[PDB]
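Accompanying notes for the structure given below.
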Amino acid sequence: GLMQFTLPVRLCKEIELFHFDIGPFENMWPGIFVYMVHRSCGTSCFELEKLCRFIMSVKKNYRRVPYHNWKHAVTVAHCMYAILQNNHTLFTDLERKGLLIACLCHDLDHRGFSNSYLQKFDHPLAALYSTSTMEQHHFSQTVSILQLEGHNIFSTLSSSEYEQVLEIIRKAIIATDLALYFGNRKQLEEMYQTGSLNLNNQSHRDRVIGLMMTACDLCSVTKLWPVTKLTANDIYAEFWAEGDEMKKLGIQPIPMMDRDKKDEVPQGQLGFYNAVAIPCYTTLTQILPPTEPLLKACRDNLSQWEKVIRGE
Ligand SMILES: Cc1ccc2c(c1)nc(/C=C/c1cccc3cccnc13)n2-c1cccc(OCCCN2CCN(C)CC2)c1
Ligand SMILES: [Mg+2]
Ligand SMILES: [Zn+2]
């Protein structure tokens, strides 16, 4: 029945705004991803049957966590659509499709716990995956649903193209590890500064993609102020859960994860925009200037968080 889905006509335009909120369209979200794949990769880019199977199974394999759920895969999926539709002769076909898949899958089977939590308490996952722990998992989940029968959508294409869309997908998933993002954005800055970028350089494109993935991952902060505010509530409800179990293991969680410090959430929202969010969308704009609305909205929300703190 995901093949019988057709997107309402009035939405066709609204989806194309960077600021678009998928929030109120929960039933349509998988067809919303179908729509987006068929507009930037074309219908008949996959066999329909296996593309609807691969989608609902990925939904099945996202947990009922507060933030890193199905809603977030699709939201990031959207942001990637928006960036590729505003940059379309820059990215090949195997990037445009790999990256729409990568986004939809980038947090597969999140358990709402941070890399550090896993690493701090000897989780089985940080035993297999020692650094960038959840992302090595999210990419292991992704392959696992691809290799199910009736699920390999890249199967009908060359194995040299098939390993490329594997290795594009891997990187973008790992890139959503915000700890690596800092080095990536500072390295991109110099190459811009020194005029040493080269989009012919396959290792430079890899960085630029990773920037895009971080922007897409963080794009909750690029909505209209009512949308952004209500997503904060989801974000901390998960951080707070990871705080909670640290308070059962005797340890005082970091303020970000401390429900009992609620009055400082506005303060850290400003510190987060200024230390991560503005830097990210600033470099991504210097690099892809059609994606300046991501930058402008992030600034708009910064103003609002400013207005919360001041009580203005
Ligand atoms: C009371 C309080 C205090 C601090 C809070 C805080 C609340 N909320 C945040 C950040 C909310 C956040 C985190 C991640 C993704 C979002 C997307 C949208 C909105 N928010 C968020 N932070 C915050 C903001 C800025 C900096 C900060 O730095 C801590 C160091 C973390 N760095 C380095 C280590 N890597 C793993 C993560 C980034 C923490
Ligand atoms: Mg992640
Ligand atoms: Zn994510």
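Chain A residue numbers are taken from Swiss-Prot; in order, the displayed residues are 724-1035.
We read in the header that X-ray crystallography, 2.4 Å was used to get this structure.
The backbone N, Cα and C atoms fix where each Cβ goes, and this holds for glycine too.
According to DSSP, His791 (active site, proton donor) is assigned to coil rather than to any helix or strand. Under a cutoff of 8 A between CB atoms, and with a sequence separation of 6+ in the same chain, the neighbours of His791 (active site, proton donor) are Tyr785, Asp830, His833, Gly835, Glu961. Annotation comment: Swiss-Prot describes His791 as active site, proton donor.
Under the heading 3',5'-cyclic GMP binding site, Swiss-Prot lists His791, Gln992, citing experimental evidence as support. According to DSSP, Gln992 (3',5'-cyclic GMP binding site) sits within a helical segment.
Summarising the annotation, Swiss-Prot assigns divalent metal cation 1 binding site to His795, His829, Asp830, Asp940. In the structure as shown, the Cβ atom of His829 (divalent metal cation 1 binding site) sits within 10 Å of 31 other Cβ atoms.
Using a 10 Å radius centred on the Cβ of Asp830 (mutagenesis position) and all shown protein chains, the other Cβ atoms total 25. The divalent metal cation 2 binding site annotation in Swiss-Prot covers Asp830.
While the structure shown retains the original residue, Swiss-Prot records the mutagenesis experiment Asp830 to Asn with this note: Reduces activity 1000-fold.
The DSSP secondary structure for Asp830 (mutagenesis position) is coil. Record note (Swiss-Prot), mutagenesis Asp830 to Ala: Loss of activity and of zinc binding. The unchanged residue is displayed.
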Cβ neighbour count within 10 Å of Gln992 (3',5'-cyclic GMP binding site): 24
Cβ-centroid neighbourhood (8 Å) of the divalent metal cation 1 site, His795, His829, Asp830, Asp940 excluded: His791, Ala796, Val799, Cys826, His833, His861, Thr899, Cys939
Rounded inter-Cα distance in Å - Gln992 (3',5'-cyclic GMP binding site), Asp940 (divalent metal cation 1 binding site): 16
Residues among the binding-site residues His795, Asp940, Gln992 that border ligand 2 - Cβ under 6 angstroms, in sequence order: none
